[PDB]
Every structure is written in C-alpha cells, then in structure tokens.
Amino acid sequence: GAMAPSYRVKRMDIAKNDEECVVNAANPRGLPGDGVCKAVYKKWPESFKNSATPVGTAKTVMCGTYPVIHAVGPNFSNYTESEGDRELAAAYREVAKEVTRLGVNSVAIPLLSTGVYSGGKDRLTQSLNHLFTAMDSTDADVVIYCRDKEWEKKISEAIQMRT
Ligand SMILES: Cn1c(N)nc2ccccc21
Ligand SMILES: Cn1c(N)nc2ccccc21
Ligand SMILES: Cn1c(N)nc2ccccc21
Ligand SMILES: [Cl-]
Ligand SMILES: [Cl-]
Ligand SMILES: [Cl-]
C-alpha cells in the first residue's frame, strides 16, 4: 500500500503515466479502438492478447511485468441512463478488485464512459463519483488522467473538497 493513500489529477496522455499500472478505457472486443484505448494500444500492444471482456468488467493482461487493467464502461448511446449507470459503477468495482489483487502502490485511471461512450453528455461528476465509491477502500495512490483544462480544475476541486 501507499504510506498515505491519495488522489491526484493530471492533464496529460495516460500512456506517459508514472504509476505501477494503468487502467485502459477498453472496448468489449479488445480492439485498438480510439481515444485512451488507441494510446494504450500504441504503448502496450502486447496487453491486448485475450483482453476482450464484457461491459461492467475488468480484465488485466501484463505487458512484460507492467499490468494493463482493461475496464469496459457502458456506451450510453446503447444503454438506458439507468442500466448504463449500473454497468459504469460495476466496471469501477472490478477495477478496485484488480488493483487490490495486483498489490500495486499506485494506479493511473481515466474517467470511464466520458469519451465517445458518453453519448455526448458531460458525465465528469457521475463517472468520478463511481470511481471514488470503488477506490476509497483501496490503499493505492490513484492518479486520474484527463485531457480538458476545465475538467482538470473540476476534478482537482472534487478531490480537495473531501480533504
Ligand atoms: C475518456 N476518454 C477516452 N476513453 N478516450 C478519450 C479521448 C479524448 C478525451 C477523453 C477520452
Ligand atoms: C471534456 N468533456 C468530455 N470528456 N466529455 C464531455 C461532454 C460534454 C462536455 C465536455 C466534455
Ligand atoms: C486521448 N487521451 C490520452 N491519450 N490519454 C488520455 C487521458 C484522459 C482522457 C483522454 C486521453
Ligand atoms: Cl501529454
Ligand atoms: Cl469512453
Ligand atoms: Cl477530458
């Protein structure tokens, strides 16, 4: 575990993280995909061997000794708000189990279902709160990655609010 488990946010490519493992915002079929998923494919292509896994689950595949936790959030284009919300909460609970099993002291995480799977809606608060619900009981240092300068501010504010 980390000595004083924390949350942090960084606005940068998650493929250049400084943590002991990465969560991929995966598709169910283990395809190279777009956005975060394509950056993870470029950096850790070996981790996409048998990475396909259903919506609401996480599957870890090693790239060398570096763990890539493929977490499949729902595509809100296909899911109802209600069923989508349930699967998004579940994907994060499966991430917390994997981070715990691996015994890592740190993890790089994106906000699941906030990219092309958002169905166009702003889901910062919805996705971040499910991230907290899952990860609050883990003792890994969590480093949340985003692209948008204003999302970085909003995520930083939400972390500091609890401190
Ligand atoms: C959440 N997310 C994913 N998964 N891919 C992205 C690309 C750009 C911005 C945000 C993104
Ligand atoms: C930055 N950002 C992401 N990642 N998804 C969004 C949806 C609406 C507005 C802004 C959004
Ligand atoms: C496109 N993209 C990469 N490459 N890393 C990201 C982290 C968060 C959101 C979007 C991201
Ligand atoms: Cl960057
Ligand atoms: Cl997404
Ligand atoms: Cl973003």
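Residue numbers in this text run from 1 along the chain shown.
According to its header, this structure was worked out by X-ray crystallography, 1.5 Å.
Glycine is no exception: its Cβ is also placed from the backbone N, Cα and C atoms.
Per Swiss-Prot, the features are:
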type: MUTAGEN; residues: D13 to A (Swiss-Prot position 1343); note: Partial loss of ADP-ribose 1'' phosphate phosphatase activity
type: BINDING; residues: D13, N27, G35, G115, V116, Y117; note: ADP-D-ribose binding site
type: MUTAGEN; residues: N27 to A (Swiss-Prot position 1357); note: Partial loss of mono-ADP-ribosylhydrolase activity; complete loss of ADP-ribose 1'' phosphate phosphatase activity
type: MUTAGEN; residues: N27 to R or Y (Swiss-Prot position 1357); note: Almost complete loss of mono-ADP-ribosylhydrolase activity
type: MUTAGEN; residues: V36 to E or F (Swiss-Prot position 1366); note: Almost complete loss of mono-ADP-ribosylhydrolase activity
type: MUTAGEN; residues: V36 to A (Swiss-Prot position 1366); note: Partial loss of mono-ADP-ribosylhydrolase activity
type: MUTAGEN; residues: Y117 to A (Swiss-Prot position 1447); note: Partial loss of mono-ADP-ribosylhydrolase activity; complete loss of ADP-ribose 1'' phosphate phosphatase activity
type: MUTAGEN; residues: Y117 to V or W (Swiss-Prot position 1447); note: Almost complete loss of mono-ADP-ribosylhydrolase activity
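Swiss-Prot feature annotations superimposed on the structure.
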| residue | record | DSSP class |
| --- | --- | --- |
| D13 | mutagenesis position | coil |
| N27 | mutagenesis position | coil |
| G35 | ADP-D-ribose binding site | coil |
| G115 | ADP-D-ribose binding site | coil |
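Geometry remark: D13 (mutagenesis position) versus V36 (mutagenesis position), CA distance 8 Å.
By a simple count of nearby Cβ atoms, those within 10 Å, the most crowded of the binding-site residues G35, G115 is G115.
A distance of 10 Å separates the Cα atom of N27 (mutagenesis position) from that of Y117 (mutagenesis position). Among the residues the record lists as binding ADP-D-ribose, namely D13, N27, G35, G115, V116, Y117, the two farthest apart have Cα atoms separated by 19 Å.
Of all the recorded positions listed here (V36, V116), it is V116 whose C-beta has the fewest other C-beta atoms within 10 angstroms.
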